[PDB]
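Input: a single structure, listed below in structure tokens.
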Amino acid sequence: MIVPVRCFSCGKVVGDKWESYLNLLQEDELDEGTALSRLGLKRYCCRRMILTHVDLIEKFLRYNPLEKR
Amino acid sequence: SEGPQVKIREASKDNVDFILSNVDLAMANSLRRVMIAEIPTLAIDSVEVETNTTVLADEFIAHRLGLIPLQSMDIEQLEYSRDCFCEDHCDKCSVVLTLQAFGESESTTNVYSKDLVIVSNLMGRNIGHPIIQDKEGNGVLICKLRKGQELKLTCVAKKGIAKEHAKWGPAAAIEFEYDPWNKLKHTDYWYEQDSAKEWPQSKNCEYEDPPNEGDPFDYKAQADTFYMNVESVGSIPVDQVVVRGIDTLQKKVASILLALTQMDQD
Amino acid sequence: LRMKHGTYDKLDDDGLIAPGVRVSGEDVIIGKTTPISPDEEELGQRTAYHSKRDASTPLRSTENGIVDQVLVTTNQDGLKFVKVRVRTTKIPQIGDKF
Amino acid sequence: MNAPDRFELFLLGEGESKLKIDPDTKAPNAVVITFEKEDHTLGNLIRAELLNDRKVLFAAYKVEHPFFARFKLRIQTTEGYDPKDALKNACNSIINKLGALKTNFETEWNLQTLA
Amino acid sequence: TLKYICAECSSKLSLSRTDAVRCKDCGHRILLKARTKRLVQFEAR
Ligand SMILES: [Zn+2]
Ligand SMILES: [Zn+2]
Ligand SMILES: [Zn+2]
């Protein structure tokens, strides 16, 4: 629902590359493969972590908080 | 010196690509396994949640926090919590971080690992700082807050090895190759029409002479000249992964020697 | 009377456990009592002080986890009723089906 | 629920020793050594180093079950050569080779200036 | 006596035994028990 911290297979930290992955797609107009290779994800185990991730936390954040401070 | 030889092909902040020569297969594989699973590292082990109004579960957040790479350069100065005489944790065996995030903005506030604040006394060591790698300066995206949501928690990070849990592993993926030309015939190459055409040559084939395709099979040849590429998660520098792996394997063998002498004296 | 052997200490004054509290197997999460006829003779441990019996709701004997959300409301009849959500991890282990 | 603690992969328990050497009655001058809280990482290294010893007739290791972090190492040496001394020599040669490897890697890393 | 939060208006209320379970601000009859004030410990594995 949010980007995993580490790649499942090898353990490379991919959780810090998610926000820069979206920038490479929306304002640099790169295709997904070049955006993955630019971030340093050269193993397809790491590439499937970012490429196949679904950001379901954005849908969860549209609901109003139950306990609002 | 006489023994295993190292020729480093490439060196980076988080990658070292080297040729480990004049060494047996078992010791190269043992070094690979020790770097993967046996190097002590600092990682967040226990999370005490005070406030959690996020959309993520407490245990979800705790599992994400365990996988945050923390600085572990001076991890040998830290003690295992099982070997410490304190009740739960202290500065001698743990590093206490805190994380206080509030959604004060109308847009979504991202909670990063740069927001983790060490509140324990480090005693001048070089541990506990979350590792920052990207150019933006933020860390790993821990959570996301909408307006009015709060996340207050306290992490205790203790030293451990990747055999206990993979959050303590600093070794990422370790590339490990030998005999790229298959001159030892350790693989029987599957093929449809031609094995040489259908199997792409590895990048290490430039570092060995190709076979002369008329010479007899060398039955006396053993596996040496390993091409290894260690990648660092960031917790320790990539050279310290290899050095600490050699040290850990040496300490394991020395512990076997010590136990052997202790039961020899009885 | 007839109290369950599980702990009741995690309950609050309303008989409901607060969200966030960790629960373990056969622990009471909803506490409920019903009145009985006074001055009976059953099971030996029956006295005039025992004006009620326990109709509490324990957790499953093998399950555990964290109380995620406790919801108090009324039904169509106006009777008060509660819903307690317990949240746990299912980490894959030997025998899990994929 | 039935999952064992992970520290049982590398922590010696109560009343458990690191090594446990038994004589082997199948062959003369042969012992079986049970290594607790170790795995293929130590076993393969020790076995392949023992096979480089010239006076060792047999060296093998097995992990009887992957659930338990322990392995059995059978050593059979020549007559007049204690298999405990063969284990000591194999361990010492591994220590020396690893020390040489550490020094070589440190010097070669210090030669690198692009890090 | 015990703290609750209304499900839709998210207003903190204090309810006793005799109080009917109903929000005093927006009248929604669904109330959530407040999260506990004691700190709860999670292993980060
Ligand atoms: Zn990966
Ligand atoms: Zn301590
Ligand atoms: Zn309301």
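Easy rule for this one: first residue shown is 1, then count along the chain.
Per the header of the entry, the method used was electron microscopy, 3.1 Å.
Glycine too: its Cβ is placed from the backbone N, Cα and C atoms.
Following the DSSP three-state reduction, the secondary structure of B:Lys7 (mutagenesis position) is strand. The Cβ of B:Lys7 (mutagenesis position) lies under 8 Å from the Cβ of B:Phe18, B:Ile19, B:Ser21, each of which sits 6+ residues away along the same chain. Quoted from Swiss-Prot, the note on the mutagenesis of B:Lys7 to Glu (Swiss-Prot position 9) is: Transcript termination readthrough.
In the shown protein chains, 22 other C-beta atoms lie within 10 A of the C-beta of B:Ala28 (variant position). Quoted from Swiss-Prot, the note attached to the natural variant B:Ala28 to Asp (Swiss-Prot position 30) states: In mutant RPB3-1.
What Swiss-Prot records for B:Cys84, B:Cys86, B:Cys90, B:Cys93 is Zn(2+) binding site. Cβ neighbour count for B:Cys84 (Zn(2+) binding site): 16 (other Cβ atoms within 10 Å of its Cβ, all protein chains included).
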Distance [Cα-Cα, Å, rounded] between B:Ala28 (variant position) and B:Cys86 (Zn(2+) binding site): 39
Chain D contacts among the recorded positions B:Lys7, B:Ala28, B:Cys84, B:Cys86, B:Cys90, B:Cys93 (Cβ under 8 Å): B:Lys7
Candidate with sparsest Cβ neighbourhood (10 Å radius) among B:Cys86, B:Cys93, the listed binding-site residues: B:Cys86
Recorded positions close to ligand 2 - of B:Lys7, B:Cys86, B:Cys90, B:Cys93, only those whose C-beta is under 6 Å away: B:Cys86, B:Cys90, B:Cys93
Zn(2+) site, defined by B:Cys84, B:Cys86, B:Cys90, B:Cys93: further same-chain residues with Cβ within 8 Å of the Cβ centre: B:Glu79, B:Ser81, B:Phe85, B:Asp88, B:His89, B:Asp91, B:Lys92, B:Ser94
